[PDB]
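Asks: Could you have a look at this structure, given as structure tokens, before my questions?
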Protein chains: 2
Amino acid sequence: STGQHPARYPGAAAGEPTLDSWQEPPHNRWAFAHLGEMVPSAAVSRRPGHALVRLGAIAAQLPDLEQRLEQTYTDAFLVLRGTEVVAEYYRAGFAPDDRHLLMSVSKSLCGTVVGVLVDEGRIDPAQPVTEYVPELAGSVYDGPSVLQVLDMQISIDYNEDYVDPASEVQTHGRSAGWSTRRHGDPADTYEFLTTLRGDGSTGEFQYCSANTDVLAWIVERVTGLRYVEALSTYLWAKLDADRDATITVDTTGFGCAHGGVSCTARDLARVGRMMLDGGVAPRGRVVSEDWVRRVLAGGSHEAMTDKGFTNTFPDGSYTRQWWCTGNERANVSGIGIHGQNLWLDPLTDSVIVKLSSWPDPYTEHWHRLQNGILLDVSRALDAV
Amino acid sequence: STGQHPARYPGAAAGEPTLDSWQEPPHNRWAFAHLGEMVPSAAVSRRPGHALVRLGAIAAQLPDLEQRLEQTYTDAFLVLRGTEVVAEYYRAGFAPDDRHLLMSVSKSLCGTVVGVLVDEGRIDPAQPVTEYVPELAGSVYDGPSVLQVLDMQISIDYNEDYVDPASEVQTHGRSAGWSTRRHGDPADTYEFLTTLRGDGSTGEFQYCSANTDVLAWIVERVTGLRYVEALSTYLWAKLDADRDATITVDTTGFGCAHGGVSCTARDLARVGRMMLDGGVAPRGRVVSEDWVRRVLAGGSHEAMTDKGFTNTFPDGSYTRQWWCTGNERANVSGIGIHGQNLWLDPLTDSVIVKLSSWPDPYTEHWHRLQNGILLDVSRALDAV
């Protein structure tokens, strides 16, 4: 058993509704107003083939930027300097206010929600995960602290080979509803997480999407809110965003905290703006100055042994669901596969959003090109 | 084989992507911007428990109206007199700009799209369905005219017993993705439709959701547009709506024309406003004056043998996906299960939207109560 979870609606039975019950009372009063949570659905546009190119000032310093964006499969690109949008690009077929999947940039949003609850003293990072989710006893998450989840310093047997249906990465996806279920699969994400094992060692960075969903589970047990609602209440609703974000949900309504958020490029930039404003958003403080300082300061360098990162960023690290480059600009970024970045450049008080669709989830090639663009743009923002 | 269908995106292979391929290139460029079409997803609200009650003038004439709305499980209620919203009600938990499933009110929207194409001479109602969808040869739709589909005057073996998994109604739902697939089920809605049979007789009204999906299929073959896009281009985008509508899609991306549209109450009222404006919307003409006249005039009374309708409306009928009461006000309505109405009251130049969630999809009791409310409100709008 995975214990108590936030009901899909007030008074709902555990796990209700499902795809097979949403039409039935009492579920249907909720489901009729939220059908996209149950059944795949398309937008029917209220608005009635060409790229939008407004690269502003940096265009002069980076004449080939549009081509570089095309080459890295850029869908949306936006530079916010202070409070001003100073550069924008959207590919043909993608509107400025279209939403785009964030993949693991989602993780940085989840960590921010955890941060709010740490500020409130509702989560103590020093405490074991099991202080908040007892049902993870007997799993790889029995023993490690919440901070070790935040910093992803837990050794976990999690096969990342996505061509093998038996792999943890594929099983995680099926448990989240991202792919067709197979016989024997865990019923939902909570159950999947309880199946995870490891040798018990901690302290070394291991990037693992299970960690972020554990954080979201903790958020739910501490607040009693569905992660979907927590993400809105503690973050999204404070941004004064143009549009709602969306997040995929599994069969219990659990949002895919680790990878399933979509939003507009301009709205994602508001998250970066909040980070560079010491944790304050237009509608109130999101996280404390201290939390933001700790993110910008970076994680343990000793822990960071991923050469896919350190080959480019020798002094890099990871903390609280953010990648910290440790470069001479101290850049910090949310990163997601196929080319998603929420890139922070505190030196110039700027945020760069790049949302893309590389054909491959990861290669050294793509990251070299992408990081080259983000660094060139950052430097183009320097006073001269 | 069900023949050519509109690609999910430009250049897409038939039937691609699926739930198991959307992450792969080249699909992912589209899917990353439209993930809700593939995976169930929740809104993360950009906005930070009480009913909104603004029943305006009619409140004096109908003092118990709020209670009557509660008793009929009303989620949203809106009265548009001319261009003015003169009465509104939303239940606790449902915001004025929340969207609500329309069920078969969706059918009236589909018929409107067909009407546009009839105006353009791209569809001839007198022609057989097979003139536009040859692949329906050998089915119950081999022989009948497009008008007979529009007026639902085709005898079809379509079991409406939704407690029997083997019934056509349940099979239709699984084919549309509204319920979990069972072994042996048709691959998609197009295939399901080709399996339908009947004794060959026509002329008598038989309400059947398969008819509307056939109309949408015709729309797709005539225009080359996904029904989702056709519904936007020919109707929704001309309304100057506050929000996009949404529509559920099956595994091929085919929108559930017969029942799967959701929108706000205020925006649905814009469709009624267009009908009472002779087919003209704010951004241009949607359908011809003639088409609207034919809807308001009603269908063949002889054809209408559904006592569930005629017991209340003896002179009622059905045409072009609208129910025509034939009462002394000549009221015409879109109707959907669990209490959805797009109700037209030409006498007072008014539209009434009622979106509800009765525990039951249909009973005589619910329809008596609902029709009593719609008629009382209509009469309250009469000059005195």
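We count from 1, first residue shown onward.
Each residue, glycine too, has its Cβ placed from N, Cα and C.
Grabbed the feature section from Swiss-Prot, which reads as follows:
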type	residues	note
ACT_SITE	A:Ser104	active site
MUTAGEN	A:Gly173 to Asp (Swiss-Prot position 181)	Enhances activity
MUTAGEN	A:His258 to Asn (Swiss-Prot position 266)	Enhances activity
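Burial and contacts for the listed features, if you can.
Replies: Cβ contacts within 10 Å of A:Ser104 (active site), excluding its own Cβ and spanning all protein chains shown: 20.
Under 8 Å, Cβ to Cβ, and six or more positions away along its own chain, A:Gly173 (mutagenesis position) finds A:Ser179.
Classification of A:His258 (mutagenesis position) by DSSP places it in coil, neither helical nor stranded.
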Asks: Across the 4 residues missing from the deposited entry, can you see how many angstrom lie between the CA of A:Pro48 and the CA of A:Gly49, as a whole number?
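Replies: Across the gap, the Cα atoms of A:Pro48 and A:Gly49 sit 13 Å apart.
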Asks: Tell me the Cα distance separating A:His258 (mutagenesis position) from A:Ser104 (active site), rounded to the nearest angstrom.
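Replies: For A:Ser104 (active site) versus A:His258 (mutagenesis position), the Cα atoms are 6 Å apart.
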Asks: What three-state secondary structure does DSSP assign to A:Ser104 (active site)?
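Replies: DSSP call for A:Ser104 (active site): coil, neither helix nor strand.
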Asks: Please list residues from the chain of A:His258 (mutagenesis position) whose Cβ is under 8 angstroms from its Cβ, counting only those at least six apart in sequence.
Replies: A:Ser104, A:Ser106, A:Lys107, A:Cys110, A:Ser209, A:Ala210, A:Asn211, A:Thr212, A:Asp213, A:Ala216
